[PDB]
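Inspection log for the structure reproduced underneath, given as structure tokens.
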Amino acid sequence: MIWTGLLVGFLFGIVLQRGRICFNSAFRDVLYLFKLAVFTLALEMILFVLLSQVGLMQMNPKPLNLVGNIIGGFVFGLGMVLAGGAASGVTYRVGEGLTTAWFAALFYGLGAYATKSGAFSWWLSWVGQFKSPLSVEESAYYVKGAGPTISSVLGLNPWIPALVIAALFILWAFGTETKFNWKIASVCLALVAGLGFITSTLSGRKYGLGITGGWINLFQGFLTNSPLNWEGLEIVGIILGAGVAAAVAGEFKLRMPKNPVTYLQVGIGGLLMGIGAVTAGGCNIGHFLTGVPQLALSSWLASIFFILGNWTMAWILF
Ligand SMILES: CCCCCCCC/C=C\CCCCCCCC(=O)OC[C@H](O)CO
Ligand SMILES: CCCCCCCC/C=C\CCCCCCCC(=O)OC[C@H](O)CO
Ligand SMILES: CCCCCCCC/C=C\CCCCCCCC(=O)OC[C@H](O)CO
Ligand SMILES: CCCCCCCC/C=C\CCCCCCCC(=O)OC[C@H](O)CO
């Protein structure tokens, strides 16, 4: 059943490559992607509580760690701008044929590994002491010991804030040239997110779409001989689906940057991202795309600082 990760990641890479969902150029606002993000977030907000109510799922919000979330998200934004894309853009653009993406994803994997259990694990160990003891109790909506949410703190059934924020986000989007329209893209992305949440919970990992854990699992399987899980097969599926969707659309091509220093630029970027995500407890997918619709406070804070670090590094380079 861990091989359902391959299929979920295949569909994920297809929708990512076709919709061109770049998170690094989404956190930089248009002087399409913003509305795509808000609509996907609202649809996931409704769908997660729906699937948890019908017993197909349980939301598992990530724990709160102010130092962790804040600083890791800032560094993750820095690295995402230095790498020319966050953890999703990089990973799926590997399959499009961009060698820059190859470094970026590879140094991202190495840095995440080193931060979790390697030369940078002292920093993660020091950060872990600021973990918030706040946790929710087991419910039809939440897994026992999960992080605090907007609904849990307000003492409300998750349906209430889910529906209110989601309806406000739909008003949001609909109130203000590709034929893969942003609404159908959001619908397909939310459906893929729900499918991933379900199949991953049945796989043993009670969570939705992620990136960091998949790369860590792949590197661990290659260098440790450990068995791969749902997330590593999901990463391989992301790459495979992005590649297939780019080749069918005639968009696949092995490419190089204009100047070789970009290779040095992205290689550092990914590294920062690897240190960022693991410190922040999540990437642009694990926190923003997956944890925000669960109304996780840690995910919202981590996304805030994703965008802040993005802005800082964007001014530094530009
Ligand atoms: C410093 C960050 C470098 C990032 C490079 C990414 C690519 C990884 C490949 C080789 C790195 C080898 C260097 C590993 C540095 C830590 C090794 C270590 O444990 O250092 C102990 C110390 O030197 C007393 O024994
Ligand atoms: C140039 C940069 C210099 C450094 C500035 C970086 C900006 C972030 C700093 C602090 C945020 C976190 C503040 C720490 C708050 C207290 C520790 C904590 O989070 O504790 C929570 C837990 O419930 C009980 O420990
Ligand atoms: C209407 C749309 C939603 C609006 C609402 C957005 C919800 C807040 C989001 C992110 C902040 C999350 C962190 C908030 C700061 C927590 C700091 C704190 O007090 O933590 C203490 C300690 O860690 C434990 O007791
Ligand atoms: C180049 C321009 C750079 C401009 C500056 C970059 C952005 C700095 C903004 C915010 C830093 C963090 C402040 C956020 C508040 C942290 C304090 C906090 O969360 O405290 C919790 C408390 O400890 C619970 O017990």
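All chain A residue numbers match Swiss-Prot; in order, they span 1-31, 37-181, 187-328.
Technique stated in the header: X-ray crystallography, 2.6 Å.
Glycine is no exception: its Cβ is also placed from the backbone N, Cα and C atoms.
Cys22 to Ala appears in Swiss-Prot as a published mutagenesis result, with the remark: Can complement the growth defect of E.coli cysPUWA-tsuA deletion mutant. For the published mutagenesis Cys293 to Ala, Swiss-Prot gives the following note: Cannot complement the growth defect of E.coli cysPUWA-tsuA deletion mutant.
Here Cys22 (mutagenesis position) comes close to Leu38, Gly90, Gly94: these same-chain residues lie at least six apart in sequence, with C-beta atoms under 8 angstroms from its C-beta.
Sequence-distant contacts of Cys293 (mutagenesis position), defined as residues of its own chain at least six apart whose C-beta falls under 8 angstroms from its C-beta, comprise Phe81, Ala91, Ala92, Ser93, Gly220, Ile221, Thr222, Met283, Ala287. The distance from the Cα of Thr181 to the Cα of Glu187, across a stretch of 5 residues left out of the model, is 17 Å. Secondary structure at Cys293 (mutagenesis position), as computed by DSSP, is coil.
With 5 residues not built between them, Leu31 and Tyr37 have C-alpha atoms separated by a whole-number distance of 12 Å.
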